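Report on the structure given below.
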Amino acid sequence: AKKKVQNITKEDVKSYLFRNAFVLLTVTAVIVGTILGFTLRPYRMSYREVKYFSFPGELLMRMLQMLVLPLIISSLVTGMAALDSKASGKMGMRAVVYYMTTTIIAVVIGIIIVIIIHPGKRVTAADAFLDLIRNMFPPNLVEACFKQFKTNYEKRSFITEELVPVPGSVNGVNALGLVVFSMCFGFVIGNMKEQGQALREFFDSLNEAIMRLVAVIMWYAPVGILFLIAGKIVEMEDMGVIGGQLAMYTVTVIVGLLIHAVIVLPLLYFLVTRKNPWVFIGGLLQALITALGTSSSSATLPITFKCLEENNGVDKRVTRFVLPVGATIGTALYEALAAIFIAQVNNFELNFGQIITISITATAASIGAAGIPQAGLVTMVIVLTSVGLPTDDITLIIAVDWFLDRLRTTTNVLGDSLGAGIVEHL
Amino acid sequence: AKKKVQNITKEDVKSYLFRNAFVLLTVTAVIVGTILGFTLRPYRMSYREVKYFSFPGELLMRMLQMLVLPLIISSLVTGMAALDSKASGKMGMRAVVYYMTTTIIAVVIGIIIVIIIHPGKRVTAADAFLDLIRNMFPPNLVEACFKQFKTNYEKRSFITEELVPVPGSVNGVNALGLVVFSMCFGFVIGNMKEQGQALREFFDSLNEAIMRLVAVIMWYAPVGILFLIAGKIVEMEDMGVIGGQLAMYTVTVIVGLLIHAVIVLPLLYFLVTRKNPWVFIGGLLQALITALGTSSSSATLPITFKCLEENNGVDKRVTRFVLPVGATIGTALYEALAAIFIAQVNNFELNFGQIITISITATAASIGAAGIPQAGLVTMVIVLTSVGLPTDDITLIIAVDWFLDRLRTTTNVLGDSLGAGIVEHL
Amino acid sequence: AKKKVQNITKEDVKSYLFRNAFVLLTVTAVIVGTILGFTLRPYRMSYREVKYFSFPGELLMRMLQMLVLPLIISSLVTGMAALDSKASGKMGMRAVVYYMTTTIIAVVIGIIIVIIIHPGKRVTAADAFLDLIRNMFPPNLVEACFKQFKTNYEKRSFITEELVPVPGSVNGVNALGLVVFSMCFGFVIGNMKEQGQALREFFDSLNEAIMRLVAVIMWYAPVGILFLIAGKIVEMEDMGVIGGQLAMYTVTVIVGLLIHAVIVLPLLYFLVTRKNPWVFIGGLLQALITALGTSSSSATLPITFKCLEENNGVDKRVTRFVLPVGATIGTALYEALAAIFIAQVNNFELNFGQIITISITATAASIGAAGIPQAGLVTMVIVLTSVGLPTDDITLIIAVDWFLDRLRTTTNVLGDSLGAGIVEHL
């Protein structure tokens, strides 16, 4: 093995460097930012100076929270429009219901994990659920863009001392109502065979425009993350506790992802398929390695097709339509983990009623996240804008997201292949 | 007569039940809601409990006030775009001017009725008219979505004690500026013969999408109205006065609709046509019966064409273009009645200056209301959002709207047929 | 010469009157408004009365600040989309870079002039530049529509007395972020050869719709300006100082425009072309006279083509693509002059840090102003909404804009012809 790399060590790496430039550049940026923040700590310097130095970080944050809304709305509209055309039968509905219930299982197991292990170091619950149910329908799109709905207590109703609710408003970004409206509108427009042809192409072109808008603006990410890390490290005190907290987050996410991959998914596969998933893993290991390496679901998609066609012994007839609609419709688990950790870090009360609300917000946020490989930053922007919490804690959760992205894409390919197998069985 | 129904009484009603399911379901929902509210009155129960019980009612209200804006704007844009194409001559302008002046006569006679009979049991007038004239042009669409313009008095200007005006803003929904901007934009895009072809189809497809969005979401109306009635009945005290007020509203609306149908309209018909409208009624009674039964103007539209073609002795040449543009461009009278009653119920001052403002708001609201048969709820949402008054009083005015809808559609078919006759004469 | 006009004095002026009706009507309206304001000054009359009288002026202002946003966004989107198609090579990028650097030279020379002559009679500068850099990316389009970002000082941070910044928001219109987002989106959609074909036509049709929306609504301008002048003259006291200030503005703008025309532009032409610009002026004087007369760049565009083709001895090959993209992509100088004068009039502090911000705002505002000849009013609305200052001072700066428009169009044709020559040389 070591002899082959000693024979291939010739000076031809420029093509490989250019093909995988983004990951190396962002890793180097993170490393240099951490080094600069550590070495700039002794030099005491003012708050105005730290804002001046760290401006590009929040500038990148501002650009991403520009991109948050049109990206998700247009991508989900396009996906919903394409779902009806490709999945014209009952098996497509079966597949989407299967994927919905699997992601519900993922989010509930994740919330149970975060409740029981505590990674961080009716009075409101009923009100929180009530406000979520109301939040599915904000006043309209314009209000949903910049403020949510939140119940208050005006204390003057009706010898009268009670926790009387009263309507109120809270600023932020209301994705949940927006995302559900987008889902319904996409379903309606996809129900069109010919009447919606003109409308579908315009939204698709807008979707591709937003795709390349995200793509071109992401080349600024290295220096922005560099400066964000450098600015945030020097102003944050007691590095030991934050390091312990980020280590606990890393352990929590890695353990949860592996257990969801290798217990609940094999169990549900064996429940219905009644076959051995180990042979499936042996057949698909090549595709899994390719997904781990490239860290791109779309790039390894033909590899997955060929692997399931030749090695896994899967009938090819079902494969053209279940996989693409499923890909467009484990990300929710990671969103919920990040959101609950962010809520826990800033000493919030963390009631048992808001946990379900943040779980639903996270699972709705990740439906139309992006088609880019490195979608961690945009997803974190989505969830932090939808929940309203401050978005300054990006650095800690993105300092390790490069490996979490490989884990995300490998879990995605496992889930997609097993869904293809289960719909082949049905 | 009774023998025919005794011979047709065979057990084949499922098709008729399915065809007219919506009206029966909503009537049953209203009846059961009234019964439940009456029987739940003795059981004393808390305000939090009543909000919990009545949540689906305001949930339906929230969905309708979502649908209020895109529905009206897109429907009116499509109607204005189609008006220029179908009505390419001076007779189309004559017809639209005729319909505008008839609806002005309707709204003014309605406001005179509500002033003189009082169905309910320069200091501001000039300012109100000034603010309406300013309100035709809000800052822009985004501001018009969620807040209007309202003049205030800051009391500190220029030995200086005067009612000095000062600009201000009031939250709500500004339909009037939005609706007039939509009318102007639709006229401009309809002036295009070929350049606006691409833009027209996109808006038309969006219009059909909103049509079926309203259609699919209306299947939730029965249970929502059930719960709204049940929640509102139990919290409202002194049922006698509210029953008297709703009876007075019913008498007012029915009397006004009949008098506008059988005095002013026949008088203006005889003024120009110089013919006997009684023969017209005899010719069109079949179409009137069909409109009363189906309660759908679009469904009885071919019936109206065939009736005017064969029985009324009307030349067919004019009929393809006057009727459809007129239908798209008595509803304003009912909107004004409901709005003035809602204003009178909550003990508002009801100055002589705001009556013209609410009349103009109502007549602008009903122009692009909907194409659905049961458009009462959406129209009430439109007017209550455009005026800013609370939208909790829907139940009282919709408890009888099933019969008012038949009256509305029969008045609409009378007006459309008489307009077709008058433009045939010209 | 005088004999020819004595022979052409026959009574055929109705065609000329109709062709140039707008300028004569607006000049007559301004004159009559000034006369009415002067003669109504002795008649003392109340503030409510003056608002009643001057309502149509701010009504016109409201309509223009309706038109401000869609006009600029759609026109710039269309221009950016058309730029890539027509300018498919490196010479188009060279031309746009040349025009950008020329307009930067214009705006900087204008700001130096206004600083040195004073036409009117790190604490914030660094903060102002920081807020401008942040302002390129507002939260999103909806927030950018009605409020900007402005830094504040909360005075409670960390024995702690410092000018600590804190984020804040200020209402208005945020064109800069909107305009830069529009530029980027237009570039992205213009990069499409076939995929963006469907999206481009819809935006182009919307652009033409907005064009004729501006055109049709401008027929109301005469009476609106009449009433605005009449209302503003009578309420403004000490006419002498305001007359001196407007005379100083006229001198400043005319001197700056002529010096930018006949020093810096000929110098840069001689630097690269190494030819005599006087022969160029002799060749193009016919086109310059036509531009001065018609005051329309588009109308005299074929005249400019024929003049450069036959008299200036310019190769025709380059001329189809450099001129149109340059026209769509001296106006910035006039915008900056007007904005700095408006800032100076109302006794603002006028720090050395906000001057660059207002210069950048003005130069970004004029990029997608309009294609209409009399675009002064709309441009002033653009700049006053983008800066947030009151928009009541339109009358003083538009009382002479008829001649400034001829100067603007002649400077535009000089610049376009010299750019065509310089790109022919390259």
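Numbering of chain A is taken from Swiss-Prot, so the residues present carry the numbers 29-149, 163-199, 227-397, 401-497, in order.
The backbone N, Cα and C atoms fix where each Cβ goes, and this holds for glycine too.
Under a cutoff of 8 A between CB atoms, and with a sequence separation of 6+ in the same chain, the neighbours of A:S363 (mutagenesis position) are A:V51, A:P444, A:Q445, A:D476, A:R477, A:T480. According to Swiss-Prot, the mutagenesis experiment A:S363 to R carries the following note: Loss of electrogenic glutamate transport. Strongly decreased L-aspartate and L-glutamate uptake combined with strongly increased permeability ot other ions; when associated with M-477.
A:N483 (L-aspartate binding site) falls within a helix when secondary structure is assigned with DSSP. Using a 10 Å radius centred on the Cβ of A:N483 (L-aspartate binding site) and all shown protein chains, the other Cβ atoms total 17. Feature annotation from Swiss-Prot assigns L-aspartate binding site to A:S363, A:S364, A:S365, A:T402, A:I443, A:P444, A:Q445, A:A446, A:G447, A:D476, A:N483.
A:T396 (Na(+) 2 binding site) carries a helical DSSP state (H, G or I). Annotation comment: Swiss-Prot describes A:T396 as Na(+) 2 binding site, evidence class experimental evidence.
Note on A:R477 (mutagenesis position): other Cβ atoms within 10 Å of its Cβ, all shown chains, come to 17. Looking at Swiss-Prot, you'll find the mutagenesis A:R477 to M noted as follows: Strongly decreased L-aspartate and L-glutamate uptake combined with strongly increased permeability ot other ions; when associated with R-363.
Under the DSSP three-state reduction, A:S363 (mutagenesis position) is assigned to coil, being neither helix nor strand. Largest CA to CA distance in the L-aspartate binding set (A:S363, A:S364, A:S365, A:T402, A:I443, A:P444, A:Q445, A:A446, A:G447, A:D476, A:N483): 14 Å, whole number. Of the recorded residues, A:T396 (Na(+) 2 binding site) and A:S365 (L-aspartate binding site) place their C-alpha atoms 11 Å from one another. At the Cα atoms, A:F199 lies 8 Å from A:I227, with 27 residues between the two left unmodelled.
Under DSSP, A:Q445 (L-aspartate binding site) is assigned to coil, being neither helix nor strand in the three-state scheme. According to its DSSP assignment, A:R477 (mutagenesis position) is helical.
Think of the gap as 3 residues with no coordinates, bounded by A:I397 and A:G401; the Cα atoms of those bounding residues are 12 Å apart. Looking only at other Cβ atoms within 10 Å, the busiest spot among the binding-site residues A:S365, A:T396, A:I443, A:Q445, A:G447 turns out to be A:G447.
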